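I have placed the structure first, in the form of structure tokens, so that the comments after it can refer back to it.
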Amino acid sequence: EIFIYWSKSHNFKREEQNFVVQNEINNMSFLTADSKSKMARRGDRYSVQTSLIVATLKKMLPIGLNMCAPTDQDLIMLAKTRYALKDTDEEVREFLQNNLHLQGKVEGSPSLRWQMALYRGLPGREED
Amino acid sequence: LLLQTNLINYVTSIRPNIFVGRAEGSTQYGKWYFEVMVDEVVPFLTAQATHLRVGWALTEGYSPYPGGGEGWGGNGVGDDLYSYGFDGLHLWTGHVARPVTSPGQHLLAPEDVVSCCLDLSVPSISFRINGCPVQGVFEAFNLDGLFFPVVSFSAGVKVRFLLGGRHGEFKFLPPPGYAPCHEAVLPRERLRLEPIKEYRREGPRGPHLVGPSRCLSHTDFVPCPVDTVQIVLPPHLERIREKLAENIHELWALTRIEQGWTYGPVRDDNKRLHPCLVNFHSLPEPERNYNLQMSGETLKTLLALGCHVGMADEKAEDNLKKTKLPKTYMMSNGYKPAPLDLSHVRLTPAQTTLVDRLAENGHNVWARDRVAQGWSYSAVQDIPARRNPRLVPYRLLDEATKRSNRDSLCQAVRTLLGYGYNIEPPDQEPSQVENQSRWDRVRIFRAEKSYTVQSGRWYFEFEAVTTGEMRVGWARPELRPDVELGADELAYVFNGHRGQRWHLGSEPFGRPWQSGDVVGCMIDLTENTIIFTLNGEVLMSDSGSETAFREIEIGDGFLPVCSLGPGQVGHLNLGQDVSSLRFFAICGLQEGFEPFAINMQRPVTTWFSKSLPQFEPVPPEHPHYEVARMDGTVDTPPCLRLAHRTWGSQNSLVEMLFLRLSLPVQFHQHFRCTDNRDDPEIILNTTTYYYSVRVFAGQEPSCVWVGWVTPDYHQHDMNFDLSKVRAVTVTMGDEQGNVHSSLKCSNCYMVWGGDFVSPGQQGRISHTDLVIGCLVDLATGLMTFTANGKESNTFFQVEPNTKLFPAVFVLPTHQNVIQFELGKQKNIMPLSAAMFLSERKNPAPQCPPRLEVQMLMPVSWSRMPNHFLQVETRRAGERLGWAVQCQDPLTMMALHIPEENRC
Amino acid sequence: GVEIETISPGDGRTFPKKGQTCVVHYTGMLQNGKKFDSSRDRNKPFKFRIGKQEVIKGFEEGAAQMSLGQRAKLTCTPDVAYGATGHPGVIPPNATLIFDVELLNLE
């Protein structure tokens, strides 16, 4: 939700680098500090890739995608399409209720079958 | 003409790690004896007869790779000249079975005894069946390399190794002068039975790919120290010639005082009350000044190594004292420390390494001297037989004795350091023990071409059991087998021995692993990215980049590839079973990646770079070597000229090259009992065939070999000479001597071009081309050579049904090197009748397109079988020894190439 | 005519005489070392009536010398073999035949 606000508020983007340039934020120590502890120019001042919001997102993303079942990615890409049509959170929730039965099938693809095995085999996955 | 197919049983070989060999000043005794006990043998478990052979083999080329190969597969002992085998009826050598007379000859039946006698003082390998001698012995065989026991067996056998002493009792009396083979075990290792150099061993979770096994060498049993004679003794050393001797006159005596070995005035050293701590003046004078000049000898070793001394600080003589301890108190002329006492003094690692090699150079001089007095090695000590368990070079010695030697001289160098005199390390020179066989170091493992992927995101694991030079990554389908990964664009690999990434070079990336780590490689053909994950953690380059490689073209595709160095173990987990993956959920599962073999039934066909030389035709696009086919004119016969394209230029390729023709000549099935125009009545009946080679001007004949090779020649030596030619003579006779059948067999039939040149004062670059000719008589098996139209002294005789390939071994030293001439002479038939049946009565020589010149590629690709023979090996007990069992059958259908005689 | 070398001899007492069928489980090979026929591939013993000249002369005269359970290596010259006419499409003219015969049983 923080990244949603960042992605939508243009002034938040605009004064993000203003805070960066005024504080001389390197943005590399916040990611490579453990690399130095592990003994291991172009974007020297500011870049979108060095932002801490997405820097946190790339680490959170496997965790967030872990909860979602393998039958729901097909809903994710069509959700990307309807989100591209600028549908709010309430609207996309209603569209999910409009197409709940359009989710993936276990025998619909051999790629999904092993995904069910390695997803449902976790102790924390409850069938209810 | 047509390739033949047949069902062939899988054959594996099992050896004990008992290695023996001879060399100049060798520390290994050259006479040995062992036995093989046959428990159960199935005569026919499958359609092919059960294979079971016993004999010796050579450590530097006997590589019976499972699957197809020489002849009709199932290669074991005796199928090539790197091994000699006996199976109860034949003395197998050079893939030829020769019957031998025995007292009741038969195949290796259950409840049988096979005794092997090895002599290295003279070349001889004797055999005994059930104690009855075998009337046939190998002689005149190569000594280079090491000889070890080995049994080659198909499925359905139970054999036991009788090694005598503790691992058996030999059930018989070994011949005099022949020692039991169990005495040859090196002290650092324990006796065990392992197969020959392999590429796969089973593991708890899966097959472990195995990098080349490091092999011990005969040259590693000769102790070669640095000579300590031509050293003028320096003034600063004679100045300290005394204290460094006084401190080592009873240092070995200090430990045992005030114990059961406590000295007494009535006796002296070596009388179970040794110490005598008083002084060395009381001790005998010759060993006394001997100990002084042994301290000097250690200082001379320091000089020859590169150690020099310098005095800076306060003299230790002042601030040192002798401590009359309550321990080591004696009644004989007062009490004192047995060596000269010393206070707090330390030693840096340079001194540790230096004292290590100083003890090495002491041990190797002692061993050299003992050998010069005749002594040798035996794991059990025999003083009247003059054998010791410690007559091996220091590098092969045991850690107990290493520490015991190093302790005394560590005290000595410590006492030297106390006086402030510097121990100067010498210069560092990097050296490699083995350099020639650069190919028996990397064994590239990859998948079959049909598994090539050109899309999607893929994942696989590679558990690094060891932490050596092992590379894992992705490679293109046309990856060369004899080139290390990363040298070209055909590899995108991460070398994690020290944390480097390799693609058209090498640059640092990530961190090296440790034992047990799992390297999860990525590939993303959609995003054109390659990532390497170590223990579930994404590796980093020397920047903030998360991807090892980027902007990679799709190309022909990529394959999961890995390679292993010598003595390395790596488990490859391509992903056939998803549960077997360790870090897939941690990295790969949540980011759209999939296992490489996620939906497959059979295991992925994995191809390994087979490091055994084979003969293949020259590529037409070869930048260095080209072969030109010159048409036969009115006066010149057809020729195959070899010219070096890039000779005499920068970055050229200059190395020993082996050349051969693509077609053989087979000798007759039965040998016969007991102007300038060819006469038609006799040229149609002659059995003599002649070919010649033109050594061009500027090409030195000193590095030219000309002759014939049998199709089992796989000897790629860059420093090749006639000594390395494999050969063996098998002599057969009656029960009491009477050698009546002395058969000489060899794979390489070469002559030296340096013996065919007139030794003038100067002008070795002859303006006239050297035309060496070769004549072979198929009806008799006798073959000779002509220097310049005149016959030479050298000749060879071969057995019937033998195949010879026209070969020339040469080191290129000119723009034009050689030229294969398919000519003919007076009443001599050209090769067109000795290679083509349809051209048997065609006198005019021709060069048909099938005949073409071939190189000797060192490494060629091969396929690892989806199943391997299950061998049960264990120690049955003290009385029996080690038992080998194999019952599960495995059969392969092999396509056999007739002319090359290989399947 | 034929040269016999014993391989795994059995009893050496009872020989196949006239009147009873000879059941051999053999393995044939050409002199060059290329196998051309066997019976273990078919997994059925080769039963031939003795004395009726149904088998080649070399094989027929060889089979008498081995005993029950005796395996021997024969060597049949082309004269006692198919000879100049050979075996059409299988054995070339004037070839010497080596047979790894094993007289496993009689009847």
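Just so it is clear, chain B uses Swiss-Prot numbers, and the residues here are 631-1304, 1419-1647, in order.
Every residue, even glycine, has its Cβ placed from backbone N, Cα and C.
Per Swiss-Prot, domain 'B30.2/SPRY 2' is recorded for B:1014-1209, and the stated evidence type is sequence analysis.
While the structure shown retains the original residue, Swiss-Prot records the mutagenesis experiment B:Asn760 to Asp with this note: Impairs interaction with FKBP1A. In the three-state DSSP classification, B:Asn760 (mutagenesis position) falls within coil.
Residues within less than 8 Å, Cβ to Cβ, of B:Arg1044 (mutagenesis position) and separated from it by at least 6 positions along the same chain comprise B:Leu972, B:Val975, B:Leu977. Swiss-Prot gives this note for the published mutagenesis B:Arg1044 to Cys: Decreases protein stability.
The C-beta environment of B:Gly1050 (mutagenesis position), restricted to residues of the same chain at least 6 apart in sequence and closer than 8 Å, consists of B:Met941, B:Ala942, B:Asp943, B:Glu944, B:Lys945, B:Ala946. Among the mutagenesis experiments that Swiss-Prot reports, B:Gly1050 to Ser is described with the note: Decreases protein stability.
Among the mutagenesis entries in Swiss-Prot is B:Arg1076 to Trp, noted as: Decreases protein stability. The secondary structure of B:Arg1076 (mutagenesis position), as reduced to three states from DSSP, is extended strand. When other Cβ atoms within 10 Å of the Cβ of B:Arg1076 (mutagenesis position) are tallied across all protein chains shown, the result is 24.
Sequence-distant neighbours of B:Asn760 (mutagenesis position) (same chain, 6+ residues apart, CB-CB distance under 8 A): B:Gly734, B:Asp742, B:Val743.
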